[PDB]
Amino acid sequence: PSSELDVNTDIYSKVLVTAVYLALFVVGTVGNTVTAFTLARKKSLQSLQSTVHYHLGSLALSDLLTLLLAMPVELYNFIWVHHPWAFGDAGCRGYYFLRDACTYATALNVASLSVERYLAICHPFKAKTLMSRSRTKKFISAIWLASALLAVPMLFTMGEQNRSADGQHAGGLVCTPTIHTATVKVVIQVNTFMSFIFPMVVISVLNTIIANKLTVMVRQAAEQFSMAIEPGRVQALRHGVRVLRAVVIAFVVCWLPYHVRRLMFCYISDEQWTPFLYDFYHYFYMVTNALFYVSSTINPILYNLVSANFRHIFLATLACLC
Amino acid sequence: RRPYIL
Amino acid sequence: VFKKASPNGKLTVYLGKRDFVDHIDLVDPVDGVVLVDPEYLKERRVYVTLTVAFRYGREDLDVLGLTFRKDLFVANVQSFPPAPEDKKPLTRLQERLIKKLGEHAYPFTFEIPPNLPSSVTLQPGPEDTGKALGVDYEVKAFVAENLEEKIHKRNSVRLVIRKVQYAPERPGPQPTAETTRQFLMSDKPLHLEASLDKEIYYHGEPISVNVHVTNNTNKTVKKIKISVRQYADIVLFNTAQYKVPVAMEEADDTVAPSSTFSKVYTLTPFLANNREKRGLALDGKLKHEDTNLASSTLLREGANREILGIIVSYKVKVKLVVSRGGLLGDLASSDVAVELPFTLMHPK
């Protein structure tokens, strides 16, 4: 037959998964493009600075395009139609190129965002010494072009194969990577470390230092240059410490399992692993890509809805279209 | 069989 | 001659004016006698004090806390036991108030430093949070011990003053600017020129964009666009170029290939017309009043002042938006534009 590529999955479970992906796609698309146009009108409303406005725009743009690009194909050809795979050989090579570039965009983008959050407080002179509009534009174009260039290896690695019992079969074409096993181990370790490890270190250490300095100011003005926000010394700084730690735990909890599963595919031996894990792996893929898309949707509300001012303009604009 | 999808 | 007493009934602070001029080198000396309760403040010497506050928003960081406020110039006046260190002159306000009071009338007189900032605030949006943000002055009265610093809130009176500007005596040149096409692109650029009537301007008096479209290209029906921006630059802090437009006024002209055009564009910008924007420079506020857009801060005569200060400077921009070399105009997005500075000052 062709049952070697039969992803044994419960249909009710796959239905529930597809409901979750559909809901996340709706709220992510709507909230992300609403955040984009809200923020662009906030340049037209706050009207004084565009320092990190471009960073948040790039992040919302990344999240929007990764949701709308990756979610259809990752719904159908992976969760639903596992065996035939009907969306094109160079098409699927480009598809893996796209999701790799988008993950890299979001990764290095939230990294550079947090580095800017650090550089604002730690060196209040050096941003005005460097970060002009030109510096920010060149900076985010640099981050974006790096995210484009690092993705090139997956286009050279993620092949396609009619890997059925014969060559010609019913739907035996299945977009698996076609490189050697050492090669895919190298590129998956490269993608994993380069996409997450030093983003984890950079985001974690920088936001940890930011939380430490904020807590030190909270302790120094707990019993009361000067830099004091007296009604928000409890309220605003409490929200600040909460959202800083929240952003890093959100990021860690949301992206650890995904390429953790990639590395599970990588450091996997056929002799070593039985079929029991296999079914758990397909289910784990469902849960993993689910959590990665809620990663793609979570960051906008924590970077706009954390403020009330962006929530003010966002209520003004989400009420405007509807 | 090693999961083809990745 | 005002009257603002301590709301525990203790000390009647009384300043002369609220706005105070900026002279050539100095600005204006502060003055003001203080009649008090000469028995009810026993064992609490009247150490009155000026204060030059400075705050800031940093509206990106403001979602975490606030920005770094710092004092600039905090003088003190131990007013009642001021026997030895006598300030030799006497104001006519002080003279008439001394006639209009008695033993409890301890006087006071201050002298501002020259290269300090001037009385500017900044436009707060919905998130008010009580205090303003710009360089604001204050005169608090501490009738207490040496370093008491207690909140004797009704027993200590505060006020506000204003170091303001005026029109410079000799108005400057007739300003202009010119540039060819920086998007020449075909070995045929396109010149451009603009000018206006005066340099100093009283508020309410309009702009007059005397311009000239000077085409030598083969394309580019240029939409002319005008923009009145202010530049508040905050010097010692993160030197934020606050590119804030005040009151734009577009134009529907079009530049025929190898033609020419000139016009004059009238523009009075207005505060309440441009209201409800964070991050711009309103002028020196009262408690709550109808303050103008903030009149332009002169640079230092002998510009050796990188002080902790917030400078205020206006300039106009003639956006010759043409951008024909593309799909329809949004694909090129060239829009050659020169700028043209000027000033604005409530003359008085």
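Here chain A follows Swiss-Prot, giving residues 50-273, 286-383 in order.
Using the three backbone atoms N, Cα and C, a Cβ is placed for every residue, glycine included.
Pulled from Swiss-Prot:
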- A:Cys381 to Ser: Abolishes palmitoylation; when associated with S-383 (MUTAGEN)
- A:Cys383 to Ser: Abolishes palmitoylation; when associated with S-381 (MUTAGEN)
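Sequence-distant neighbours of A:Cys381 (mutagenesis position) (same chain, six or more apart, CB under 8 Å from its CB) are absent. The distance from the Cα of A:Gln273 to the Cα of A:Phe286, across a stretch of 12 residues left out of the model, is 14 Å. In the three-state DSSP reading, A:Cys383 (mutagenesis position) counts as coil. Taking a C-beta cut-off of under 8 angstroms and a sequence separation of 6 or more, A:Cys383 (mutagenesis position) has no same-chain neighbours.
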